Amino acid sequence: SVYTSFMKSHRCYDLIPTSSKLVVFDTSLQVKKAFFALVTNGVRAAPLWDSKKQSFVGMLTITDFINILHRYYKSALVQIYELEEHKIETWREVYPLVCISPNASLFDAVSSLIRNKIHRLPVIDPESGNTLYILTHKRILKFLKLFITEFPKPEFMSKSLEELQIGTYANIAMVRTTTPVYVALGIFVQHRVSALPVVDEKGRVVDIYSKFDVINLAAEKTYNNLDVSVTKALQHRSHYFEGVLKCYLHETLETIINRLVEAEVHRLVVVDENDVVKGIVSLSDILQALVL
Amino acid sequence: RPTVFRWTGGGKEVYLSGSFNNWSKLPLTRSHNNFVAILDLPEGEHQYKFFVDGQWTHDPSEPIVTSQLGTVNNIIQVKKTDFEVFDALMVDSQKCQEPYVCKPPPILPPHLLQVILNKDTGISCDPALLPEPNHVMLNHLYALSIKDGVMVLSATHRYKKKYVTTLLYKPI
Amino acid sequence: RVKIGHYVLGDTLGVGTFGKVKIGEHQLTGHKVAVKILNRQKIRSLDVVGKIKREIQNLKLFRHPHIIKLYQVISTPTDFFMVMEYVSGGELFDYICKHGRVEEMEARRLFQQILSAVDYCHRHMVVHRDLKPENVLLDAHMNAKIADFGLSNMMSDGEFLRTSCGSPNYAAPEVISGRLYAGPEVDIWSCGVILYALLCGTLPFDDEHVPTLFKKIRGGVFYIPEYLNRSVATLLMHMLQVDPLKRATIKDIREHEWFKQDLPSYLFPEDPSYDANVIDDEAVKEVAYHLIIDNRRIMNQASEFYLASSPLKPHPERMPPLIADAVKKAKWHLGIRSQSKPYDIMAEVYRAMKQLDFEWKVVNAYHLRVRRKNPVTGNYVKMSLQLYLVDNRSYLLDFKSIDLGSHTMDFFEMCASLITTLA
Ligand SMILES: N#Cc1c(O)c2c(-c3ccc(-c4ccccc4O)cc3)csc2[nH]c1=O
Ligand SMILES: Nc1ncnc2c1ncn2[C@@H]1O[C@H](COP(=O)(O)O)[C@@H](O)[C@H]1O
Ligand SMILES: Nc1ncnc2c1ncn2[C@@H]1O[C@H](COP(=O)(O)O)[C@@H](O)[C@H]1O
């Protein structure tokens, strides 16, 4: 209702932080170095600049790191020659730029995120040609959170999750507690999902394995042994910060949105009476429901 | 459309005569050393001349003219662009490349030493966030020591009322 | 009898840094104004023709309760008449002389108004470099009125100031040394002494011998009386810090306990009584007014959404340290350095531009304005070079950008090509 007319008012400029850091890679850069650079700079993804044609060509994300690993991995006994040798330009041959103007509406942003099925959109100033900021779902929803007490509350915010039917509740991509990382990476490529809830033998969620937890293999340089379990890869944070995160089918939408912006995560695991799964409500699911 | 006639010379009393007064003498008011009188003159050229303590005299600095008989009087040209502030500054600025070189030193200002990319931000906020940069460190290049053939550059530019510090990893 | 646009000119109130200011009374009503007179002949010889244009365009847009307002500016074929607001209280310098010192109850109030006026100028990229009790005027209700800009100047992004101006006193250590300075940190130093002179009655740095005076300022040592409380004492030592980087900013002062007490809420931008009492910067862009203003206050009070913090709960996307081959974080440095002769450096960068085909103009023996044409887009990429001096036997070459592809990338690729082909 009033949420749609809201995002048609505010430009993308209102989302850009006063001061921010923007890592950019040249297409001729060795792809391995680019992945390390993401770790050293604390940046999740970086725009790509083709020096020859003098124009941004796309984005390099952790998904690319998952694609490279899964595509070329013989064993822990043989190194991944291509990951060591390939350039960003060369890998993009084996495997159009989607962007937006800062003067464009915040409604066009959410739309372009869903239509192109991408999570991160490069905000590029058409005047100077420069890249400004990387727009995400967490950034957009957290922005609307600042105005849920300014713009009147619609009727559906008080409705339960089961009534609104928001999110996916069929064929949920999950991994076992002992599922090798390579196999998990294969699931990321096939089903194209952001995270994989980790479950034990009882069928309960003990942990969750997102795409962000994959660069830790590039951080600790354990990327050459993908034979290890998904639990072994989540050991580096198993002792601190956790965590878990979930919700129920009877909880209101507003309670759920408040849960996402607070924990600053991309999704919740919709559980039943116990800890066994029942569905996944993502941030892409919520934003989609406040546009249509 | 005012016009200022100021007498900077000495005197106990100074008069002003011109075409406007039909060469009659107009009493000037005195300050400390200035004898001034502001008149309302149209656009064009007007001939004027001062009278100090008994002798017809003119201002040496002001442009003169000879009336074909030896009489020398000052000439002021009241232009139309004299009554607009910026149009008068334009005529005062208009009246005021790609070389090979040739080559026929300032101390470093301590502000450019505050590298924005070397200070922590505390593990509470978004990693992409940075502190607001000083306006004088903008557009300045910062770099890292090259390791394994890759050069990393960085600078802080400004778009509208925002600030973006871009890093460029570029192999050489 | 002198009349200039309904106003009759009278006795001279004083001569400023540029021009003579004299009182003017309305011919019909008796309204008093101050008319600063600027001679057109002085302006052309000083080459300040462009600087008067700048000061006029800025003073006419200024609107503060503690800054002298400019009503209008009358132009004559020989002089400029800048009719402005008139105050009868006289200089503050003469008020500190009439009384012995100023009571901290009143000294606080006057200091707050003055710093308010200073803040307003810095927010408009104007820095008044002649801040002194002689330039702070008073009205019938004892309110501060900053005036006599003259030595004021604009602040550009990535540009320092060079001119060593102001009184021998009240001047920052980096001004009397003829060094490069940012702008704002100089106005805070002049406010420190103004605060000192307001409370103490005397000057913190004073000596008959001018060389010995500069020695005291650079040394930054001044006597702090014991009738000054511990609170206000810390503020003065903070405002009068020798190293500009350690010196207090306006935001620092505004958080000080001695300053926050009895502070009116109409004086500062993010104070409760500002958003409802002062027309802001949404006036030029425009229920619509209140809606736009309300949108900013929501975005403003979310300091953790637009601005980073400084050293709780760790952010979800926080990266772990890159493991060995944890490694020590690399440090960024400014431009590039060398330890050779200054002439050798300039002779080296000159041959470096030959191999890259750079076109450039010389502004100074250590300031080059280079330019290269992008072969792919056709656009021209230009930047600024400036050699500085670090320590004793060290030098530094600075790189500054100048305003189909991307300008920021063009600046980076042009720098990298010059840096590579430079030893
Ligand atoms: N300093 C100075 C100065 C002036 O006084 C004037 C004057 C001026 C001279 C005298 C008087 C005056 C005359 C009678 C009584 C009082 C006055 O202030 C007013 C203005 C006109 S243009 C100009 N330009 C200057 O640079
Ligand atoms: N583990 C998962 N298994 C199946 N579907 C998922 C999973 N995670 C997210 N989705 C769905 O994938 C779509 C995009 O989610 P995301 O990739 O998280 O933006 C939404 O329809 C989600 O409900
Ligand atoms: N529902 C959740 N419960 C616990 N951790 C999560 C959840 N969603 C995301 N994370 C973590 O948040 C970080 C960022 O993941 P993402 O939200 O996919 O960007 C990763 O460390 C994830 O494991």
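Just so it is clear, chain A uses Swiss-Prot numbers, and the residues here are 27-121, 128-324, in order.
Header lists the method as X-ray crystallography, 3.9 Å.
Backbone N, Cα and C define each Cβ position, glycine as well.
The ATP 2 binding site annotation in Swiss-Prot covers A:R70, A:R152, A:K170, A:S242, A:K243, A:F244, A:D245, A:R269, A:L277, A:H298, A:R299. A:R70 (ATP 2 binding site) falls within neither a helix nor a strand when secondary structure is assigned with DSSP, and so counts as coil. When other Cβ atoms within 10 Å of the Cβ of A:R70 (ATP 2 binding site) are tallied across all protein chains shown, the result is 20.
Sequence annotations record features per position, and here Swiss-Prot assigns AMP 1 binding site to A:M85, A:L86, A:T87, A:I88, A:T89, A:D90, A:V130, A:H151, A:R152. Sequence-distant contacts of A:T89 (AMP 1 binding site), defined as residues of its own chain at least six apart whose C-beta falls under 8 angstroms from its C-beta, comprise A:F220, A:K243.
Under the heading domain 'CBS 1', Swiss-Prot lists A:43-103, citing sequence analysis as support.
The domain 'CBS 3' annotation in Swiss-Prot covers A:198-260, and the record cites sequence analysis as its basis.
Sequence-distant neighbours of A:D90 (mutagenesis position) (same chain, 6+ apart, CB under 8 A from its CB) are A:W117, A:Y121. Per Swiss-Prot, mutagenesis A:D90 to A is noted as: Reduced AMP-activation of phosphorylation of PRKAA1 or PRKAA2. Reduced ADP activation of phosphorylation of PRKAA1 or PRKAA2.
A:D245 to A appears in Swiss-Prot as a published mutagenesis result, with the remark: Reduced AMP-activation of phosphorylation of PRKAA1 or PRKAA2. Reduced ADP activation of phosphorylation of PRKAA1 or PRKAA2. Every protein chain considered, the tally of other Cβ atoms within 10 Å of the Cβ of A:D245 (mutagenesis position) stands at 20.
Among the sequence features in Swiss-Prot, the mutagenesis site A:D317 to A is noted as follows: Reduced AMP-activation of phosphorylation of PRKAA1 or PRKAA2. Does not affect ADP activation of phosphorylation of PRKAA1 or PRKAA2. Cβ environment of A:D317 (mutagenesis position): A:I198, A:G199, A:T200 lie under 8 Å away, each six or more residues apart in the same chain.
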Checklist entry - 10 Å Cβ neighbour count around A:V130 (AMP 1 binding site)? => result 15
Next on the checklist: Using Cβ atoms only, which of the recorded positions A:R70, A:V130, A:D245, A:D317 are under 8 Å from chain C?
Outcome noted: A:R70
Checklist entry - Reported in the order helix, strand, coil, what are the DSSP residue counts of the domain 'CBS 3' (A:198-260)? => result 19 helix, 16 strand, 28 coil
Item to check | Length of the line joining the Cα atoms of A:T87 (AMP 1 binding site) and A:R70 (ATP 2 binding site), in Å | outcome: 7
Checklist entry - If H, G and I count as helix, E and B as strand, and all else as coil, what does DSSP give for A:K170 (ATP 2 binding site)? => result helix
Checklist entry - Which one of these binding-site residues, A:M85, A:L277, has the sparsest Cβ neighbourhood, judged by other Cβ atoms within 10 angstroms? => result A:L277
Next on the checklist: Please check the gap where 6 residues are unmodelled: Cα of A:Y121 to Cα of A:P128, in angstrom.
Outcome noted: 13
Next on the checklist: Given a 10 Å Cβ-Cβ cut-off, pick out the one of the binding-site residues A:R152, A:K170, A:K243, A:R299 that has the most other Cβ atoms nearby.
Outcome noted: A:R299
Checklist outcome for this item: Nearest to A:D245 (mutagenesis position) by C-alpha distance, among the binding-site residues A:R70, A:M85, A:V130, A:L277, A:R299, is A:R70
